[PDB]
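Down below is the structure, laid out as structure tokens.
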Amino acid sequence: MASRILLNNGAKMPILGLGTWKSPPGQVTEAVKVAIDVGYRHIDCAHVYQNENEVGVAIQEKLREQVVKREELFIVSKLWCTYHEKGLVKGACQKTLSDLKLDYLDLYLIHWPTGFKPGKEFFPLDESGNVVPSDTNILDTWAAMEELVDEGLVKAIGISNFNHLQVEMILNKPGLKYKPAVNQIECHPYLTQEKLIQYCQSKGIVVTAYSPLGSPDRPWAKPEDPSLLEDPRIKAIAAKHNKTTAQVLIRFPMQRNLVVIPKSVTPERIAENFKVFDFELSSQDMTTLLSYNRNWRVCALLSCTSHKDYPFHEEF
Ligand SMILES: NC(=O)c1ccc[n+]([C@@H]2O[C@H](COP(=O)([O-])OP(=O)(O)OC[C@H]3O[C@@H](n4cnc5c(N)ncnc54)[C@H](OP(=O)(O)O)[C@@H]3O)[C@@H](O)[C@H]2O)c1
Ligand SMILES: O=C(O)COc1cc(Cl)ccc1C(=O)NCc1c(F)cc(I)cc1F
């Protein structure tokens, strides 16, 4: 299987990338350096992760060392919810570019479909704990994203955590100039996303699977939640293939024509997670993994559930 997938902007995107949410700022520079040294060419970032400066130090060092050329890297970031307004989008993108020490992003995503009140706080709340919306809509935010392409700041634009109706709304936008290249969504054997993936793929939108290992370090994990990495059924498939459970969990979305972005700051795991191009899951393995769906989400957030554009009320 090829290492990159063709996007609807004509550029190629590596199907395996390194995630950076929760990567501590004192560890992520080395994580990204190691990743690039062992073959990663795609890094998934976001302003809200609060570590783009440190990610950028690694990228810049590897560019300066001439380990890789800029054209060989595929750097992704995301516009946070408090920057959905027309007059804030460019500055938000530029702050990310400055922190990452880049002059363009390969892909810039609307992180969530919901706009929040601008200000210092990433999650502005009312006194009862509800997020405070902005009156921005996904269509006007999209137009602002299109401007970034036309200004040379980003090579591609896309969306993240958009449900099927929201994807449809973008595709049906009056005067749409650029289609979204990517929809980045949670996807793993407990949240298999058949409906939304089929819709996006049918429209030429590439899907990136986040939390492919079930995000065991998510800060709201409860001791009781289901655990992909410990599921004996998945362990059995891994054993059959002489691979680790994580390697199976990474290979799974790859064979569905998805991009996948496992996170690690552990050098041995960063390397392990990349060793997924020399084995194949059978069709029976794939269908068996799909059968584990339980509609379980890592990424949901009560404080945001009443926002008009919160994505997870719809079935898909
Ligand atoms: N667009 C969005 O809204 C959104 C939401 C969630 C995630 N994402 C992106 O997707 C990335 C991945 O998702 P995620 O961070 O939620 O979780 P994940 O990649 O599913 O899991 C990361 C966890 O798995 C551990 N791990 C990594 N490789 C392992 C291995 N080979 N064996 C055992 N454990 C391993 C990591 O530990 P160590 O790091 O300690 O090694 C970390 O605790 C994020 O970092 C972010 O870039 C985007
Ligand atoms: O959104 C991500 O990329 C990962 O999740 C988070 C990352 C940070 Cl730095 C802070 C918060 C979260 C988080 O709570 N994510 C879940 C979440 C939202 F942040 C925002 C919405 I709108 C819905 C939702 F489920």
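Header says: X-ray crystallography, 0.8 Å.
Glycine is treated like the rest: Cβ placed from N, Cα and C.
Quick look at what Swiss-Prot annotates:
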type     : residues       : note
ACT_SITE : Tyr49          : active site, proton donor
BINDING  : 10-19, 211-273 : NADP(+) binding site
BINDING  : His111         : substrate binding site
MUTAGEN  : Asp44 to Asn   : Reduced glyceraldehyde oxidoreductase activity
MUTAGEN  : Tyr49 to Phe   : Complete loss of glyceraldehyde oxidoreductase activity
MUTAGEN  : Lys78 to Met   : Reduced glyceraldehyde oxidoreductase activity
MUTAGEN  : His111 to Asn  : Reduced glyceraldehyde oxidoreductase activity
Kindly assign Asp44 (mutagenesis position) to one of the three DSSP-derived states: helix, strand or coil.
strand
Taking a cut-off of under 6 Å between Cβ and any atom of ligand 1, tell me which of the recorded positions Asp44, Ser211, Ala271 pass.
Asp44, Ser211
Determine the most Cβ-crowded residue among the binding-site residues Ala221, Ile261, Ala271, using a 10 Å radius around each Cβ and all protein chains in the structure.
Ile261
Quick one: of the mutagenesis positions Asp44, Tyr49, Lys78, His111, which has its CA closest to the CA of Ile261 (NADP(+) binding site)?
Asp44
Determine the minimum-neighbour residue: among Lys78, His111, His241, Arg251, listed as recorded positions, which Cβ has the fewest other Cβ atoms within 10 angstroms?
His241
According to DSSP, folded down to helix, strand and coil, what is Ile261 (NADP(+) binding site)?
coil
Out of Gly10, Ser211, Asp231, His241, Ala271, the binding-site residues in the record, which is closest to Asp44 (mutagenesis position) when you go by Cα distance?
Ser211
Under DSSP, is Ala271 (NADP(+) binding site) part of a helix or a strand, or is it coil?
helix
